[PDB]
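Visitor: There's a structure below that I have some questions on.
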Amino acid sequence: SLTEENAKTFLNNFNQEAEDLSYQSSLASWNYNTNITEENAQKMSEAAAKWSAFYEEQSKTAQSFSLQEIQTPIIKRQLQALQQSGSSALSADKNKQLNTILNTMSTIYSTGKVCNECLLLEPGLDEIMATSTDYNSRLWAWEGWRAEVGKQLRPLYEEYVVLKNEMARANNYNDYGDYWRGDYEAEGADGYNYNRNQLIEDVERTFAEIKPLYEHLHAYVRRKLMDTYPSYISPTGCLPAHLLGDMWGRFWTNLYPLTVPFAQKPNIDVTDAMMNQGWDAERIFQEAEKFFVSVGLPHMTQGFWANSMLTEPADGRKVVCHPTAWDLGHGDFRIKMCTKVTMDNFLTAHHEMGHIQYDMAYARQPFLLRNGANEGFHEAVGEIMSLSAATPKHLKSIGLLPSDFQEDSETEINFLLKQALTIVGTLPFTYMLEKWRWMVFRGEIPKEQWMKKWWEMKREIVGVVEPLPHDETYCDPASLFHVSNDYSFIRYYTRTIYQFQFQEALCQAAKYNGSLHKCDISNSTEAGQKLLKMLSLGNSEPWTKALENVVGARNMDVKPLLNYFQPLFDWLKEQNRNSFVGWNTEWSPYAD
Amino acid sequence: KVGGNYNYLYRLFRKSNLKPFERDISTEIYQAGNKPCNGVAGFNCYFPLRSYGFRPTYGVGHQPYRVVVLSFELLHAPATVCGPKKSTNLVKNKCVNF
Ligand SMILES: *[C@@H]1O[C@H](CO)[C@@H](O)[C@H](O)[C@H]1NC(C)=O
Ligand SMILES: *[C@@H]1O[C@H](CO)[C@@H](O)[C@H](O)[C@H]1NC(C)=O
Ligand SMILES: [Zn+2]
């Protein structure tokens, strides 16, 4: 007669129907991705619409069971994971307006072009911003892009922010930033309870420790770019936005040819060594399976080798040609990837097999809990596999590098620098962008000072100065893919922290004596059973408890990140002696 | 079946558990809550018999598995089901055990 058993029966029925409906939707999506046609696209759209209708109907029906009467914790968590409405809180008119604005912004961002040659975003602009080293050739493209796309998305983004705030207020929240940070909200005991407002205080604390390393890296990059840009870089100033190897500056990996510690000893590439042995896609997948079994993980399913499309189809099928790990359900785990015999694809195979093994872990949990702890766990569990499989020891153990090779200091320094240009260089950008979006959604930044405060944060946090003045008529934040299209961006910082946390926790448990970046979890079963303890829980427990099962801490920790690049940190600190680590927030390339 | 073998059904909800060797073929709506169901499905009125989505794309834990249970009954009545008896060859002009 109690509402607890009624809610349990309702959740059982919902899961029983979802394990079929979501499975059919995922099967339709996979059939569309295999052979992109019109009929498959229509079937996928119909399946997705049916699944969304079922989910919203069940959410509307589940709101009649308040969590105060539910005593069982898992049942309460399952009910909370479903009572969340989301976009259905708004009325029909507001929802239609928000959808139209989102679609218009997506169409403008996808069909954007910059001409005074005449190219588009991906064909010409990306290649120029990645490879070209001329000042004007990059400046004109950057200015044209952030003047066209920004001024075309500003009036739509202004109303998009208001509509998202209205949706958040209708969903019992305050602002869109709190709704996005609500994913890291945990519930449990006195020690396993996390609040949304605590993330704002913890992110800044975690970023305060990575400041000296980022300052040294920025000083080194500036000193190395002073050569190629003699009359465009100040000795005690910031770096232009169009000289970061990217349109926005998210990844500084394109600056490796210009910023190299030791050019006479390039990085290690096993492409030719893999081609000589006669390997292929199936060999790479078998080696990845062997690596994942050696650490002590469950064995791959048979359907992974028959139903999954591991290689590019030669039957004329048009695939999106990008890596993805699909979990259709009921024991169906597939990988859709443009896999080749290259090294980057070799690492991406292990990265996706990590997500697959993650999906194969929480399958015993109910459907309402078949997901990671948060958005920063699912993508970080797979990254540590690629980090541990790209070591010179694993390559020699598998047979890609001969035994006569020995680890050199200059090669390790170059590898650490190339990894920091991609991992350490994106954290300040992510933090600054997320702080800006949070302060804009919260209404702290007036609508007449968006660009001013944006560039001030670019000067103070990322240390990036604009090459030309941009007033409030532009909208450079909206020029990003994650900002134009509705998507979260704070997940990348948490992922970068949690991957190093997991790496250190799994390397200290195997009693490894050496550098953190040279760890090797192979031939160590104790490193797997300790990891699965977190992989088998998923969303059934708060993320703090799942994090405690691996590293012991119940919050973010940046000490493993600083310990990962400790030799590189010392090398940069020793090389940047004849310079000033930092940047003044007054220099301007446009000003005389 | 590729499209789906929805011919096999299974009971998920019921008032109480069954007894040893008991069969239930009722198709009545499961009265979950205090609301008296009137043959229609909805809130607190769910259908007890659900269907299997058997498809070849499943893994090893959701594929159809056929299970047979052989139970032996040895009541006081005389037994009429004995195992296969063995046999041998015959012997001539020699005393053996028959
Ligand atoms: C994929 O679609 C193309 C276009 O009609 C067709 O020629 C090809 O046979 C299809 N392949 C499969 C496996 O269905
Ligand atoms: C694991 O042990 C086997 C057998 O001793 C050996 O052949 C292999 O190289 C080892 N792998 C690593 C990574 O130590
Ligand atoms: Zn990915």
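Here chain B follows Swiss-Prot, giving residues 444-541 in order.
The backbone N, Cα and C atoms fix where each Cβ goes, and this holds for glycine too.
Under the heading of mutagenesis, Swiss-Prot lists B:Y453 to F and annotates it as follows: Decreased HLA binding to NF9 epitope. Increased binding affinity to human ACE2. A natural variant is reported in Swiss-Prot for this position, B:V445 to P, and the note states: In strain: Omicron/XBB.1.5, Omicron/EG.5.1. Quoted from Swiss-Prot, the note attached to the natural variant B:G446 to S states: In strain: Omicron/BA.1, Omicron/BA.2.75, Omicron/XBB.1.5, Omicron/EG.5.1. Among the sequence features in Swiss-Prot, the natural variant B:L452 to R is noted as follows: In strain: Delta/B.1.617.2, Epsilon/B.1.427/B.1.429, Kappa/B.1.617.1, Lambda/C.37, 19B/501Y, Omicron/BA.4, Omicron/BA.5, Omicron/BQ.1.1; Contributes to cellular immunity evasion and increases infectivity. For the naturally occurring variant B:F456 to L, Swiss-Prot gives the following note: In strain: Omicron/EG.5.1.
In terms of burial and nearby residues, how do these features look in this structure?
Guide: Counting only same-chain residues six or more apart in sequence, the Cβ atoms lying under 8 angstroms from the Cβ of B:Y453 (mutagenesis position) belong to B:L492, B:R493, B:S494, B:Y495.
Neighbour count (other Cβ atoms within 10 Å of the Cβ, all protein chains): 7 for B:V445 (variant position).
Listed in sequence order, the same-chain residues six or more apart from B:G446 (variant position) with CB atoms under 8 A from its CB number zero; the list is none. B:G446 (variant position) carries neither a helix nor a strand DSSP state and counts as coil.
Look at B:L452 (variant position): DSSP puts it in a strand.
Under a cutoff of 8 A between CB atoms, and with a sequence separation of 6+ in the same chain, the neighbours of B:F456 (variant position) are B:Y473, B:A475, B:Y489, B:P491.
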Visitor: Filter the recorded positions B:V445, B:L452, B:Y453, B:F456: retain a residue only if its CB is under 8 A from a CB of chain A. Output in sequence order; output 'none' if empty.
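Guide: Sorted by position along the sequence, the hits are B:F456.
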Visitor: What's the number of neighbouring CB atoms sitting within 10 A of the CB on B:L452 (variant position)?
Guide: 12
Visitor: At the Cα level, what's the spacing in Å between B:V445 (variant position) and B:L452 (variant position), rounded?
Guide: 18
